[PDB]
Structures are given as structure tokens and as C-alpha cells.
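Working notes, structure below.
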Amino acid sequence: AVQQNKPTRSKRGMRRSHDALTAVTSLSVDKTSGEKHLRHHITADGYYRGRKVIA
Amino acid sequence: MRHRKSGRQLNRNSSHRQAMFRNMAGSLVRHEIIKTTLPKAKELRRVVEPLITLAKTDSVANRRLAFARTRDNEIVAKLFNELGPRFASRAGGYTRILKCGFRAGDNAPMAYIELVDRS
Amino acid sequence: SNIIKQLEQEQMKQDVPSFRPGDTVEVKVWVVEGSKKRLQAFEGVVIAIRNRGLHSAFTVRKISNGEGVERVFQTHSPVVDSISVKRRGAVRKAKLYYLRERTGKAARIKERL
Amino acid sequence: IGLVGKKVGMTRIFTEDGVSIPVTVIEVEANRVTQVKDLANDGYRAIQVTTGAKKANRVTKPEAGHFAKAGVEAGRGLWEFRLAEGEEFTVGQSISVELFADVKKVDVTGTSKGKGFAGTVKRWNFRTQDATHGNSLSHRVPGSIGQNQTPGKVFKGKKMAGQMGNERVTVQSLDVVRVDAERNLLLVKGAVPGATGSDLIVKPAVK
Amino acid sequence: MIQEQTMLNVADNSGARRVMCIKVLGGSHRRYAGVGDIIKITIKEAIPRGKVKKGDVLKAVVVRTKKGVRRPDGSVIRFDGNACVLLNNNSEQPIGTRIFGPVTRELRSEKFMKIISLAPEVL
RNA sequence: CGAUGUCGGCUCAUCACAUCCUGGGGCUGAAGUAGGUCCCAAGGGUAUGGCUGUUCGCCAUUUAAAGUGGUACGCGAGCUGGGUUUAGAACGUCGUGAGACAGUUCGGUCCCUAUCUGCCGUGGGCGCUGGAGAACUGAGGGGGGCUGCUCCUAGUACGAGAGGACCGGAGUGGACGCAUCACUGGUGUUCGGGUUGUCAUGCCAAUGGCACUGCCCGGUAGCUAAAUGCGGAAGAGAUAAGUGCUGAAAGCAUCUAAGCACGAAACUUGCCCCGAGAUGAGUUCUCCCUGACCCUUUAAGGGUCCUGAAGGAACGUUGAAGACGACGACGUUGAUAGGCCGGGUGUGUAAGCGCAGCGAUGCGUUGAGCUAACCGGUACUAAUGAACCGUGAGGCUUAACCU
RNA sequence: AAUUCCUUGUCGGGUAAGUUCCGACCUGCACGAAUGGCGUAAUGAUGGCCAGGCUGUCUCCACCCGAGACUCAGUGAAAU
RNA sequence: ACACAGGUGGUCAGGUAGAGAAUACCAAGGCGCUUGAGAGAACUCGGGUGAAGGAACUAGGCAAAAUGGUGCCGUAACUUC
RNA sequence: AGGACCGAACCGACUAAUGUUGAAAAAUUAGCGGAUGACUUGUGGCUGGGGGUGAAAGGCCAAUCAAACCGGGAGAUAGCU
Ligand SMILES: [Mg+2]
Ligand SMILES: [Mg+2]
Ligand SMILES: [Mg+2]
Ligand SMILES: [Mg+2]
Ligand SMILES: [Mg+2]
Ligand SMILES: [Mg+2]
Ligand SMILES: [Mg+2]
Ligand SMILES: [Mg+2]
Ligand SMILES: [Mg+2]
Ligand SMILES: [Mg+2]
Ligand SMILES: [Mg+2]
Ligand SMILES: [Mg+2]
Ligand SMILES: [Mg+2]
Ligand SMILES: [Mg+2]
Ligand SMILES: [Mg+2]
Ligand SMILES: [Mg+2]
Ligand SMILES: [Mg+2]
Ligand SMILES: [Mg+2]
Ligand SMILES: [Mg+2]
Ligand SMILES: [Mg+2]
Ligand SMILES: [Mg+2]
Ligand SMILES: [Mg+2]
Ligand SMILES: [Mg+2]
Ligand SMILES: [Mg+2]
Ligand SMILES: [Mg+2]
Ligand SMILES: [Mg+2]
Ligand SMILES: [Mg+2]
Ligand SMILES: [Mg+2]
Ligand SMILES: [Mg+2]
Ligand SMILES: [Mg+2]
Ligand SMILES: [Mg+2]
Ligand SMILES: [Mg+2]
Ligand SMILES: [Mg+2]
Ligand SMILES: [Mg+2]
Ligand SMILES: [Mg+2]
Ligand SMILES: [Mg+2]
Ligand SMILES: [Mg+2]
Ligand SMILES: [Mg+2]
Ligand SMILES: [Mg+2]
Ligand SMILES: [Mg+2]
Ligand SMILES: [Mg+2]
Ligand SMILES: [Mg+2]
Ligand SMILES: [Mg+2]
Ligand SMILES: [Mg+2]
Ligand SMILES: [Mg+2]
Ligand SMILES: [Mg+2]
Ligand SMILES: [Mg+2]
Ligand SMILES: [Mg+2]
Ligand SMILES: [Mg+2]
Ligand SMILES: [Mg+2]
Ligand SMILES: [Mg+2]
Ligand SMILES: [Mg+2]
Ligand SMILES: [Mg+2]
Ligand SMILES: [Mg+2]
Ligand SMILES: [Mg+2]
Ligand SMILES: [Mg+2]
Ligand SMILES: [Mg+2]
Ligand SMILES: [Mg+2]
Ligand SMILES: [Mg+2]
Ligand SMILES: [Mg+2]
Ligand SMILES: [Mg+2]
Ligand SMILES: [Mg+2]
Ligand SMILES: [Mg+2]
Ligand SMILES: [Mg+2]
Ligand SMILES: [Mg+2]
Ligand SMILES: [Mg+2]
Ligand SMILES: [Mg+2]
Ligand SMILES: [Mg+2]
Ligand SMILES: [Mg+2]
Ligand SMILES: [Mg+2]
Ligand SMILES: [Mg+2]
Ligand SMILES: [Mg+2]
Ligand SMILES: [Mg+2]
Ligand SMILES: [Mg+2]
Ligand SMILES: [Mg+2]
Ligand SMILES: [Mg+2]
Ligand SMILES: [Mg+2]
Ligand SMILES: [Mg+2]
Ligand SMILES: [Mg+2]
Ligand SMILES: [Mg+2]
Ligand SMILES: [Mg+2]
Ligand SMILES: [Mg+2]
Ligand SMILES: [Mg+2]
């Protein structure tokens, strides 16, 4: 169940090539409150599709 | 496997899951908007909406039935007094799921669920 | 779907009577011995009624010389011809599978009035 | 050539004998022909069919231009059937359901219902070891998958756990019970592949 | 659905009371037997002064199963006891002269005309 | 020997031909049937139990047959651990004795999170010489192949009889495999009901909690097998052993050296499935981009301004798709999901009231109430106007049409 | 026979079938009389066998509930 | 060795059923076990149910399943009574 | 009355499964035996290494016992690696 030789930094980098992240593409800038948020997510102030819903 | 089934397990045995669903429904009826995770609120939709549909016709049998569903006289009286006539003319769909980011301690994708006649 | 319900109701039967699980029923069915379509009479209590439209069934169980016989008739099949209710029974259940482990006097049922 | 139906549901057909037939209800709309391929243009003799109707704001511009040059209404897919010699189909034709007004057996091809990451006992019909009598952490595992040191390799095609189903499978020679020219139905007998809403290619039989 | 080491009762007056199937006949890895199937049985118990002795081995046709048999419509016929009718080891005719209990219509062939004629009922 | 775990069982197997069946034959001290023996052939198939630790065996009973071998007497980083081969103990025997016995009973820890190769599945990258979306052809690979019985031919051929054919045709079974839920059923701790103990909702009533779902009883969808559909083929090619036709070296003869015909479940096909990463990167169809300069080393070169198409990707509602990716449906021009309405099914006459009895309980309202995942509908909520990757006519040499 | 190699001795019961079990035969390789012989009711987390009840132990697995496994976020080993 | 499902002697011993300090629910009291969110694949662990058959499994009924209480009737071979 | 009976405290450790680099250098779970006695346990004392103690297994004597542990002879010796 345990390894036989020591694997190279070549093999370790090749395996880690896939675990790197992808960024969030582009934040939706809300039209009437000018601030950035994710797609379909309410902002920090509380706006979503214009209207303030929340306190 | 999960072919044509419905109802999220939510990492809980069934007694605990039913008890926390009626507890979250009581908390929603009291505080009028709650903030929870996303699949918990997505399962709360199909639980807190039958209560308002049941209390959209007020009677003694339906009032004892909502007492069976929610186990609390405050939730029952608040339902059949104020959440009856407010959603009288509303053909279902009394909740409004709003996604709001993530939780800082376990990265759970949060959600703000309210009633539509809130403000 | 509605297509299945169309093909279902175009050949579902039309004179199914009101037998309730417990109401003893005499069924006349078509047995072919040699080349003669004749009737056989299977009478006994009805212990299981299942409704799926055309796929409906009911399980008549009798005692024919000690060895009891169940038989699940498909209702809208044309292999049954006649259904008749001898007496009107009344249990407080819906599928009397408890009648199997009882025989004789301990498996009668109070009449419905 | 065949038709492209959509498997609605299974039900019974009763006859006057009293028999019961498990009948699958393959609805078959008017299959449009979009492009007829011959030897000098393309390389074989085979036609292309389509059914249904997709949304205009969902059909993309290659597909929509293909259908609009083909001269039919915008369908929902494409399928391709070989032409046995003795069929000259026009590019505007619309293959009805009455093609099966003479055959007795059809061969039905469709996507089987995918059952997940099914193990060996569910997939390749292995057996189990004992559930008592000492057996420890090995109630349903595969077991010995090879020999000692010669081969020294698991032979290719060894039966193992994987994805059961969700693959095109074909049942051969199911008897056609009815052809409904009014409801656009083909009523076959048996158990065709696919669930409700699957797309099934129905061909006239080979064997 | 009768296997090896079933314990059938006996539906004729041949002499046995409680027989045990030992080998279904008909094919390799033959598992079950419906009705109208020839199995081989041993005899656990007898009536004292009968045609058969406890401890012999002789064939028997199954006539009644608790699994029931499906008609070409779907009317299955459950019973309450797996039964059988004893036979001879070579000539293969029923040894008894009288059959207790009912019998199905699956048994009716060219082969079992004696059993279907000697049954009281046929169901 | 700074270690490769040693018998047998289970679970998986795979190969060989010196074949056990099925296929084809030649001879027979082969009438038929059943055979005997020999030649070709490995595509499939090849038993359940009793006793022992067993392999082996004997036995009971089937089967078409219950193959012979390898593969570390296959397989313990897969599984018992009965036997063998630890420490206890005893019997026979040996030894004065410690002890010993391929003699014997009784008892006795079987560890490991898989780096690499291998294998089963499934994805990302880039390639395929503009890009994108679809269908394909199929180089190549895999799967599958088994067979009993009954009847017709026909009690005919044969035989004195009993018995009993070859060849061919039909049906019904076994085993194996694929598919499905319409039937029979199982499950169905999310639906309905009964019921015990106890606690709580002030109390009666009605309900909820907890006791493996408290214990039962039914059961929808789904998944399923014991349930029901289907399969194995037919045919074609080239053949093996064998059979031949014509025919000479060898005036005859001769199945062969010239030529040709027949011949098997074996091989190539036919049936199913994968399949252009098939770098030999294929074929056809469709759609989209038709702008400016600036520079030096002039090149299939670099940089700037405008442009951002086809489409993809991301996000969201999700799915009879699913480990995560992936594949599919849908995003207001909308039924994708939840809700709601009508239905269906399930359970089996709710609550409250009235009557009847002392009372438990019954009766009327009542096939009532409740009804998850199913069916057909309805925008009531949730699927945002965007922003993002992708570009701006696609090299050279030859040849054919054009003028 | 916890002693018995030949030996699965032979005969009988039990089972369709019983190298084990029980009852006898004595041909005791190599039992045997306080390192006791042979009996024996009770008792045994003991040894061998049979039968009734029971059941997914099995023919043959199927579904369902939970804890892991799998995905995201935090911390983060090991023998080799 | 650890903020470790282990070990450690005395005293106090409520309610409802129960014979009981067992057991089930509770009061006073004290806690929710110092990683969570999903998804609901294989496979493993703890469990529930199962057609028809019932030891065919196997070294061996190992494991599971069943039997379970209070009062009465009744009870054999053998026996050291 | 009893080294009587069934059974919780308490003492154990018979079977199975889980763990076995675990939660634990022998445990948890479900069953199991004794449970007024040759019982069990608190606290203090005693027996010292060829010695103790032993309802006897070469067992136990500080996670070690066919002769403990710590220092010393001591850099024992080693035809062996
Ligand atoms: Mg090395
Ligand atoms: Mg990685
Ligand atoms: Mg759904
Ligand atoms: Mg978790
Ligand atoms: Mg509970
Ligand atoms: Mg799926
Ligand atoms: Mg098995
Ligand atoms: Mg283990
Ligand atoms: Mg296990
Ligand atoms: Mg190995
Ligand atoms: Mg090699
Ligand atoms: Mg060695
Ligand atoms: Mg080494
Ligand atoms: Mg050969
Ligand atoms: Mg011969
Ligand atoms: Mg071979
Ligand atoms: Mg070969
Ligand atoms: Mg071998
Ligand atoms: Mg060898
Ligand atoms: Mg070996
Ligand atoms: Mg040897
Ligand atoms: Mg082994
Ligand atoms: Mg190995
Ligand atoms: Mg051993
Ligand atoms: Mg010893
Ligand atoms: Mg030795
Ligand atoms: Mg790997
Ligand atoms: Mg790729
Ligand atoms: Mg091939
Ligand atoms: Mg079904
Ligand atoms: Mg269905
Ligand atoms: Mg059912
Ligand atoms: Mg249930
Ligand atoms: Mg079902
Ligand atoms: Mg209660
Ligand atoms: Mg009360
Ligand atoms: Mg409570
Ligand atoms: Mg052929
Ligand atoms: Mg000649
Ligand atoms: Mg000549
Ligand atoms: Mg030829
Ligand atoms: Mg063949
Ligand atoms: Mg071939
Ligand atoms: Mg619309
Ligand atoms: Mg909807
Ligand atoms: Mg109904
Ligand atoms: Mg109620
Ligand atoms: Mg009422
Ligand atoms: Mg009424
Ligand atoms: Mg109803
Ligand atoms: Mg409804
Ligand atoms: Mg719908
Ligand atoms: Mg011996
Ligand atoms: Mg004997
Ligand atoms: Mg003896
Ligand atoms: Mg002796
Ligand atoms: Mg002696
Ligand atoms: Mg002496
Ligand atoms: Mg035995
Ligand atoms: Mg992580
Ligand atoms: Mg802690
Ligand atoms: Mg602790
Ligand atoms: Mg108390
Ligand atoms: Mg307690
Ligand atoms: Mg699970
Ligand atoms: Mg169980
Ligand atoms: Mg069962
Ligand atoms: Mg049941
Ligand atoms: Mg049963
Ligand atoms: Mg036995
Ligand atoms: Mg056995
Ligand atoms: Mg066996
Ligand atoms: Mg046990
Ligand atoms: Mg138990
Ligand atoms: Mg005592
Ligand atoms: Mg314990
Ligand atoms: Mg006791
Ligand atoms: Mg010393
Ligand atoms: Mg010793
Ligand atoms: Mg020690
Ligand atoms: Mg010494
Ligand atoms: Mg030294
Ligand atoms: Mg010295």
C-alpha cells in the first residue's frame, strides 16, 4: 500500500497541474446601485435587480 | 439510486430532520425573514408553503391540523390571523429565495428566504 | 400520459360493481375444456382490491376442500364475465391479509348494514 | 428504413381471447427528411430524418440554416438511416407512421436507463462471499482478479465495476401489435429500452 | 417454486403424508419446479398400512404450489400448501387412485389425464 | 533465510488439446437403435447433495456432458483458517528422566489509507492548418455462439420379431445474457391507520415528542426478481479431416502434379456495441468574420486604435444524467424546479356537533378526512439587461478550369 | 476407545446418500486396576451427532434508514 | 505521552408503570460529546423488512431469527430420593 | 437452609462483528458466566532475584520474566555480519 520509489518534482508538478483554481469570470455590476456582486446574488448593501430588499 | 425521488436527506436522521423543519418553519413565521443555507431553504419552501395553503381556509379542523404541523399556538394563531388574509389572493408560491454569498465558517452557500408580502 | 389514458379508457370495461374488500363475490369466468368456452363459478371473499384503471385486480380467496385458494382476477380482462356480491361484509381494514393465518370460525366477518 | 419515436409508456392490450400483452406505446410523429445522401455526392445511400419542434431561440444558426435550406420545419434533432436498394426518397418528404402497415417484427434501439456507478454484483452478475462464517470486509467485493506473477497483469477486458447503462442498446424482433394512424402510435410488445421520454429508433427487423 | 429439501404434503391417498423433494429433473442446474413438473421425492412419513414405505425414492408431479401459477391473463392461483401426486419410478403413472384437494388447469395435457380426471375440482 | 505466506473451501477466472457433450467424417466382428475405435475441430457448454480438514474418493440422484492439465499443486497488499506447523492439555508407545512421535484428539490474534505498471469507467489540455455546430462512412476492437424433450415426416426404411431410423420441418423447456415495470410481488424509517408505556400542549377532547420507524398493519412513485419481453440463428466466403469428377509422369491405374466440385458449432463475414488521438487525425452539410495603421532584420514577424461575429464558456432552475467533472432540458419571447388547482392512488368513515347506552363505544354527518416521489394544467416565487473567452478572409510549390 | 497402524475393520440403527455419531463383534500394532479400572443422578460460556421451532446462513440476493467513502471550505500526518 | 469513546473508593437515590437501584418517559439539575456545508455512486460499518423454500450454507446452525412475563392445569426416562 | 435458583450493582472475559499505523501499546458494541461466597473491594503492612509468590500456565514481580530493573567488571567476547 506504500510507494516503491521517490517520485520526481516533474511528476508532482504534473499532478498538481489540475488542482489549480479558476477565477470568477465577471461580477455583475448592478444597474441602479453601481456596485459589484456575483451573478444572481444580493450585494453587501442589499440590492438585487435594483430594489433594496433587506436591512 | 436516486431516480425520480424527492426530498433532500440533509445529513440528518429522519426524526431530527422533521423536527428541525418544523422548528425552522416556526422561526420563519415569527421573524418574517430568515437566513439559512441554500438547500435547507430549498427544502423549507415545500414545508412552509403547505401551512399557509392550509390556513388560507380557516376552521377548527385546519387549526388543529396546523397545530399538529407546527406544535405552537403562537405560530398557529399568527398563521390563521395574519398569514391567511395576506396571502388570500395568492395562487401558491409565498416565499422568495435570495442567495446572499457564503458563510465564513464552513463556506456554506447562504440564502435569505422571506415572505413575498413582507414589507 | 394522456395517450396511455386514451388507449386505456378505450378498452376499460363499463359495468364494474361496488365490491368492497370483504364483500364476498361469486365470479363467473370462461374456462376452455377441449374446445368449449364454458363458465366456472369461483365464489369467495375479496381480500385485496387494487385499482390502476385498466390494470385493476381483486384477489378472491375461498376454501375449496380444506386447501384454501387465492386467485387474483384482473377486473377488466375479458376472461371474467360476471361479478356478483353475495353478502355485504364490513371490516375496518382495506386489504385482509390477516385472514390467511385464520381458518374456520375465526375468519368470518360481520355483515354490513 | 426506420422511424424515430418517443417512448411514452407501457400498458396492456387485451384481445378477445383473454390474453394480456405488455404493449409499449411508441408515439411516432411525421418524420421529416432533411438531406438525402447518394454515392457521387457523399459516399453511401442514406437519408436524414428529424422529428418534433425545438424553440426558435434554442436552435442555433448552423442547425437552423441546415433545416431552412433543407426545406422543412425546424425539428429537434437528426438521425441517419441507411437505404436498402429500392428506395428513392425526396428531400421534402415526411415519413409517416404507416410504414409499418405490413411488418410483424421490429428492432428497437435506444439509450438504456443509466444506473450509476454500479458495482460488479449489480453490473456483471457476480456472486458474493458469505455474510457470516468469518467473512470480514468482503461481503460483496470482486475478489481475485488475476494469477500469481504470470501474467503479472490484469488481462484486458477483465470484468470490473463501472458505469452500467446509459448506452445505446438494441432489442431485436419485438412484435408490432398495432399501428394507430390516427393517434400516431406504434404499439409493440415487450420491453423496449429507455424511460418515458426516451428517443427510440424503430427499424424493420433483420432476423 | 419447489426446491431440493422442500417438504411437500401429499394430495392423494397413496399412503404418504409428508414428502421431501430431493432432485428436480429436466436440466442442469435446474432450480425450481412449477406445477406439472416431475421431481424426485423421498418419503418422511406414511400412514401405517399403505402402498409406500418410509425411506423410498420415487417420482412425483407437483400439482399445487404456494407461489401460484400465472395464467396467460395474469390470474395467479396461490394455495396454502405445496402439494404433489406420487408416481412410479419407471412407468410414470400416479400410484394412488384418488386425489385430495384441488388441481390447476396447467396440469391438463396428454400426460396427466388421470390426475385431472381424478381431481375433485380443477381451478 | 537483512523472509518469496506452503493444504483445502469461497469469489473471480484465463489458456492448451492429448475432447466429456454438441459439429464433420473413415473403418467396423456396423441390419436398425445403442455402440466400439481412429482422423479434423477449443465457438460455446461442462451437476447438486451425504461423510470427511480435504484435493481424491465412495455413495444417492440428475444431466446432452458432469473433460484432462497448466496458470507460484492460479488466486490470503481479495476472503476464510477446518488441516498443517508455536506457547495449554491428555491418551498409546518410546526414554530411568527433561522430553518425543508424517500417531491420536480438545483449544489457539491472519495487519496495511495503492506511488508505478495493469484493468474498469470518466474527464481536462492541445492537436486535426480560419473558427464553430451537427450528422456520418468505418480502419480497428469487444460482445454473442450452449442444448434437452414432444410431434409431423413415419411406427416408414431396416428387422423374423421386439424395437426403430438418417435427412428435413414445427413447437415447448433448461442454463446464460440484454432490457423493462404493464402484470405477480419484495422494499418503500418522507403517505394513511391501529396500539402499549410515559411526558408535554392549563384541563376534557384532539394531537405531538421518546422508546431500533416504539411494535405492528396496509402502501404511491422509484429500484428491483422470483416477474415478462427478446436473443443464440438463417445465409454467404475460404477451408480442415474426408469425399469426389476428369487426368497423366507410369499406354493400365490414380481425388493431383495441370484443372474443377462438395465439405464443420472451427477462421472472415452476417447480428449487437465501442469507434477519426485511425497523428493514415477521414467524408458531407450548415453558419460566421470582407477594419485601420506603425515599425525594423522583412516574416508564416512584432506593437497600437477600432472591432468581439458564429458560437462557446460562466451563472441560475434542474433532470427517469450523475462520486466530482461530463451528457441532456430550460432562462420571461418561459412549464426547468417548487408552489397552487383538478385528478389518480393509498389508507379506510377524520375533527366538531347531535342522538343511544350507566360506560367503554356505536350510530348520523361519512367512502369522510389526510394524501411523498405520479398525471394534466396555472407564471405565484425563482431561473437578470448584461459583462467574459473566441475575431477581423485563413501560408508555400505544383497541377486542372478561367479571360 | 481422547488409546486401533492395516482401517472409511465387519455387522446393525440413523439418512436417498453418514471417513463423523450411537450399539455390538475382539483380530487389545501399543487399555487395564489409587500416574487408578468400570459404572453414574445432578452440574458444564466444554467435546461429537440427531430431531422439533426458527430464520437472508443459503438457492439469490433486492430495497430502505443512518455513519464513512465522493465534492467545497479550514487544519493537516504516516510506514516507504 | 494527548482537552484520549479506557480505569478509579464512599455519601444523597424524586414522579409514572414495574417485583426491581432492571427497563421506558420525566422533574430538579446538567448538557448537545471543538470541524462544518453539500451530494445521496461503488464499497465498508451499525441496522430494518422480504416472495417461495427452510441448514440445501458450512470446518461447524458461527451469526442472525425465534422462545421470553404473571396465575392455573401438567410433567417422563433415569435417580445419590 | 445452602460454595441452591433466575437476575441489576460489582467482579469478570465465552462467542461474534468493528478495529487493526485504532478513540485504546487489548478497547467499544450485541449477546455471555458468577452474583451470601473457595466472593469482591478501599486503606496500611509483608515476602527481593536462583529469590519471592503461585487452586501450577514456567504464570506474575511497574506496558519487560526459562530467572526483573539500575550502576559497575566492560571497549566481556564474536574463527561471525
Ligand atoms: Mg528495490
Ligand atoms: Mg489533485
Ligand atoms: Mg422530481
Ligand atoms: Mg458531513
Ligand atoms: Mg423515533
Ligand atoms: Mg441516475
Ligand atoms: Mg453464494
Ligand atoms: Mg479484521
Ligand atoms: Mg461484515
Ligand atoms: Mg500476490
Ligand atoms: Mg512482462
Ligand atoms: Mg527463504
Ligand atoms: Mg529485502
Ligand atoms: Mg485435435
Ligand atoms: Mg467409428
Ligand atoms: Mg481453451
Ligand atoms: Mg480460438
Ligand atoms: Mg489447476
Ligand atoms: Mg506443478
Ligand atoms: Mg497455489
Ligand atoms: Mg510435493
Ligand atoms: Mg488459499
Ligand atoms: Mg497476493
Ligand atoms: Mg486450525
Ligand atoms: Mg505442550
Ligand atoms: Mg513432523
Ligand atoms: Mg490510480
Ligand atoms: Mg478529452
Ligand atoms: Mg469481431
Ligand atoms: Mg413493478
Ligand atoms: Mg409503474
Ligand atoms: Mg405490494
Ligand atoms: Mg412499512
Ligand atoms: Mg412497487
Ligand atoms: Mg403518547
Ligand atoms: Mg387525554
Ligand atoms: Mg422529549
Ligand atoms: Mg452456417
Ligand atoms: Mg478416375
Ligand atoms: Mg488414365
Ligand atoms: Mg469450396
Ligand atoms: Mg448452433
Ligand atoms: Mg463461425
Ligand atoms: Mg406559455
Ligand atoms: Mg410545476
Ligand atoms: Mg380510491
Ligand atoms: Mg387520526
Ligand atoms: Mg367524526
Ligand atoms: Mg354509510
Ligand atoms: Mg380517499
Ligand atoms: Mg391532491
Ligand atoms: Mg405535469
Ligand atoms: Mg483410524
Ligand atoms: Mg454403517
Ligand atoms: Mg462405540
Ligand atoms: Mg492399545
Ligand atoms: Mg491406561
Ligand atoms: Mg499401578
Ligand atoms: Mg452432521
Ligand atoms: Mg480539503
Ligand atoms: Mg473534546
Ligand atoms: Mg476520558
Ligand atoms: Mg426511579
Ligand atoms: Mg437505567
Ligand atoms: Mg448510505
Ligand atoms: Mg431481519
Ligand atoms: Mg424469505
Ligand atoms: Mg408483508
Ligand atoms: Mg413467507
Ligand atoms: Mg445434517
Ligand atoms: Mg451440508
Ligand atoms: Mg457444500
Ligand atoms: Mg448464537
Ligand atoms: Mg436475536
Ligand atoms: Mg448462587
Ligand atoms: Mg460487555
Ligand atoms: Mg445469577
Ligand atoms: Mg538473578
Ligand atoms: Mg510448558
Ligand atoms: Mg510485566
Ligand atoms: Mg542467569
Ligand atoms: Mg564491542
Ligand atoms: Mg575484563
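Here the Cβ of each residue, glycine as well, is placed from N, Cα and C on the backbone.
Record features, source Swiss-Prot:
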{"type": "MUTAGEN", "residues": "E:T97 to A", "note": "Reduced RsfS binding"}
{"type": "MUTAGEN", "residues": "E:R98 to A", "note": "Reduced RsfS binding"}
{"type": "MUTAGEN", "residues": "E:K114 to A", "note": "Reduced RsfS binding"}
{"type": "MUTAGEN", "residues": "E:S117 to A", "note": "No change in RsfS binding"}
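Rounded to the nearest whole angstrom, the C-alpha distance between E:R98 (mutagenesis position) and E:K114 (mutagenesis position) is 10. Taking the Cβ of E:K114 (mutagenesis position) as reference, residues of its chain lying under 8 Å away and at least six apart in sequence are, in sequence order, E:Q93, E:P94. Distance noted between the C-alpha atoms of E:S117 (mutagenesis position) and E:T97 (mutagenesis position) is 11 Å. Chain B comes close to none of the mutagenesis positions E:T97, E:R98, E:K114, E:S117, judged by a C-beta to C-beta distance under 8 angstroms. Under 6 Å, Cβ to nearest atom of ligand 12: this is the test, and of the mutagenesis positions E:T97, E:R98, E:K114, E:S117 it is passed by none.
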